[PDB]
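Colleague: If you scroll down you'll find the structure; I have some questions about it.
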Amino acid sequence: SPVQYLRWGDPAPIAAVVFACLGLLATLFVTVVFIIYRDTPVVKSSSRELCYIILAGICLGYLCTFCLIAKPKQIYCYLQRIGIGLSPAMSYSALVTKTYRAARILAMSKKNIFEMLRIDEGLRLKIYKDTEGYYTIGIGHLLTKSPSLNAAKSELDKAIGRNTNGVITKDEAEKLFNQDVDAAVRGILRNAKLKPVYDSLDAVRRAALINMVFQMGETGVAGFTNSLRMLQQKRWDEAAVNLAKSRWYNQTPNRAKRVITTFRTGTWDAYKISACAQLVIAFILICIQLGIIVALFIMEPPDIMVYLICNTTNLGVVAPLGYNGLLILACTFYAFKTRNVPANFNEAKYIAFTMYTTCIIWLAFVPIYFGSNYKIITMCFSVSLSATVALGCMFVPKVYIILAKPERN
Ligand SMILES: N#Cc1cc(Cl)c(F)c(-c2cc(-n3cccn3)ncn2)c1
Ligand SMILES: CCCCCCCC/C=C\CCCCCCCC(=O)O
């Protein structure tokens, strides 16, 4: 009885239980919310099935402190290792497929704008010079500021990842272009006249705006004051008419006509330009962890050594802990990659923060746990804190909006 230990003077096991209890209730609350309102755009725009896996992993995460705090039974040693090992995997291997999809969608977004300027501005697969005379390659991607031709080749090789000999490919020219795209977005967001317009437009229309930036410059696009206001108020047809009167339209009519047309329809007509599949991959990554756990049940049979001490050695803990680490690393990688993606009410920003914190919790866990003489309680708290952070940062914001702010939805 945890109460007894509290009466004895040890408040550790009674605290871990309450922590778990408050966590189970919280998870129970959030899940029910996503069930009732499963038709609302805040829940429908994401992956409903993956959450059911992420929420289930968190639930078992809290159920762990009932295996670390229990009557001395043999199967509870089994439930421990199988709960501390798989529960994170069910959350991070289902989240990695989410972040990977998010990253794959984004990568395809940058693919379209690349094919946009390749047609509108052009491309060179070998090093050349611009008007200013500096060494350049691809779609106007500056390599270096030195007169040395050798300087451009070094910067290029370091930039690509191989010995290019001053010659690249379309895919490698896309890589360098991705950099120039992001650098352009930075300037736009730091331009007071261009920022509100960029924020209002959709995905396709943002590419049309950047196109104009890569032609006339930030200071130039700001010259379209009246036109930009029309676009921000979503007056496309008026904006097109207004833009077809500009010197920019009369000076470069072939290109401008296409950029303008993109503004009109919000599509790529002017240019020649799976949910079940994720459920199998998530299932696979979970089974891999299960295999490691089952294997360690065979190699090292669990045995009983309020507190339930199991004979679980270091290897019994390190190997699954290592595997989860990779799951977390993959997540954080794709999460940071999609951190600025505003899809699903800027959902990605919460996912990035969660992984950041999770990385810190798990790195700190290694020296603390393996250097502790109170490993079970450090396990309980570490485990619940990790499950709580995932729940608090990813789902509570979704749950807040769906209960407190119905109209925003
Ligand atoms: N070894 C080890 C180890 C180390 C840390 Cl720091 C953990 F947080 C966990 C953990 C995490 C979860 N989570 C469930 C949802 C989110 N986390 N469940 C169970 N154990 C295990
Ligand atoms: C952000 C990274 C994700 C989390 C890190 C993963 C932690 C697991 C990886 C390796 C831990 C190192 C091996 C364990 C040290 C053994 C200590 C000992 O038994 O004396």
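Residue numbers in this text run from 1 along the chain shown.
If you're wondering, the header gives X-ray crystallography, 3.1 Å.
Positions of Cβ are set from backbone N, Cα and C atoms, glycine also.
According to Swiss-Prot, the record shows the following:
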- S46 to A or K (Swiss-Prot position 613): Increased constitutive signaling activity (MUTAGEN)
- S47 to D (Swiss-Prot position 614): Decreased constitutive signaling activity (MUTAGEN)
- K98 to A (Swiss-Prot position 665): Increased constitutive signaling activity (MUTAGEN)
- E347 to A (Swiss-Prot position 770): Increased constitutive signaling activity (MUTAGEN)
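Tell me about the setting of these features in this model.
Modeller: Cβ neighbour count for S46 (mutagenesis position) (all protein chains, 10 Å cutoff from its Cβ): 18. Secondary structure from DSSP puts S46 (mutagenesis position) in coil.
In the shown protein chains, 19 other C-beta atoms lie within 10 A of the C-beta of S47 (mutagenesis position).
Cβ environment of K98 (mutagenesis position): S46, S47, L50, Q278, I351 lie under 8 Å away, each six or more residues apart in the same chain.
According to DSSP, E347 (mutagenesis position) sits within a helical segment.
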Colleague: Just counting, how many other CB atoms are there within 10 A of the CB of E347 (mutagenesis position)?
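Modeller: A count of 20.
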Colleague: Quick one: 8 residues missing from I273 to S274, so how many Å between their CAs?
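Modeller: Spanning 8 unmodelled residues, the Cα-Cα distance equals 22 Å.
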